[PDB]
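Enquirer: Mind looking over this structure? Questions follow.
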Amino acid sequence: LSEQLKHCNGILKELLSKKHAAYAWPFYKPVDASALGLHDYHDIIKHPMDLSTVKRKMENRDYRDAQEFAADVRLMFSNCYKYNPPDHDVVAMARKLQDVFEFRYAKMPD
Ligand SMILES: COc1cc(OC)c2c(=O)[nH]c(-c3cc(C)c(OCCO)c(C)c3)nc2c1
């Protein structure tokens, strides 16, 4: 599972790469609810998550296994699906980035 954590890190790097930037960018940094006018965001979302936070946790060796890492990535998408009207542009972007994630996560080495 050092090997599994390296697969996870590879996924993370891909998610942050220019390849996916057109739909990944809203996930780069924590949602700035204040800035955006989303004054209910932190009443609705108990545990914010974003790719910069996942990167910091990987860098700090916070994740002890692939499943812990995946839980944070899925939390980030679930927060998006919870908060937003399902026709919002950001939800379309979340679906696309999550397709990238789930297909490559599935290729995890034993
Ligand atoms: C700039 O990055 C983001 C990332 C986001 O999530 C990962 C979101 C997100 O979850 N919702 C919204 C968002 C923004 C506005 C101004 C909204 O009001 C529409 C008018 O009623 C709504 C419903 C959602 N913007 C994000 C921006």
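Since chain A takes its numbers from Swiss-Prot, the residues it shows come out as 346-455.
Positions of Cβ are set from backbone N, Cα and C atoms, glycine also.
Copying in the features that Swiss-Prot gives for the protein in this structure:
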- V376 to A: Abolished binding to histone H4 acetylated at 'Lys-12' (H4K12ac) (MUTAGEN)
- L381 to A: Reduced binding to histone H4 acetylated at 'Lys-12' (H4K12ac) (MUTAGEN)
- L383 to A: Reduced binding to histone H4 acetylated at 'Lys-12' (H4K12ac) (MUTAGEN)
- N429 to A: Abolished binding to histone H4 acetylated at 'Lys-12' (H4K12ac) (MUTAGEN)
Enquirer: Counting across all protein chains present, how many other Cβ atoms fall within 10 Å of the Cβ of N429 (mutagenesis position)?
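Expert: For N429 (mutagenesis position), the 10 Å Cβ neighbour count is 16.
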Enquirer: So if I measure Cβ to Cβ from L383 (mutagenesis position) and keep only same-chain residues at least 6 apart in sequence, which ones fall under 8 Å?
Expert: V376, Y428
Enquirer: Out of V376, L381, which of the mutagenesis positions has the smallest number of neighbouring Cβ atoms within 10 Å?
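Expert: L381, out of the mutagenesis positions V376, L381, has the fewest neighbouring Cβ atoms within 10 Å.
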Enquirer: State the Cα to Cα distance, in Å, between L381 (mutagenesis position) and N429 (mutagenesis position), rounded to an integer.
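Expert: Cα-Cα distance, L381 (mutagenesis position) to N429 (mutagenesis position): 13 Å.
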Enquirer: Return one of helix, strand or coil for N429 (mutagenesis position), based on DSSP.
Expert: coil
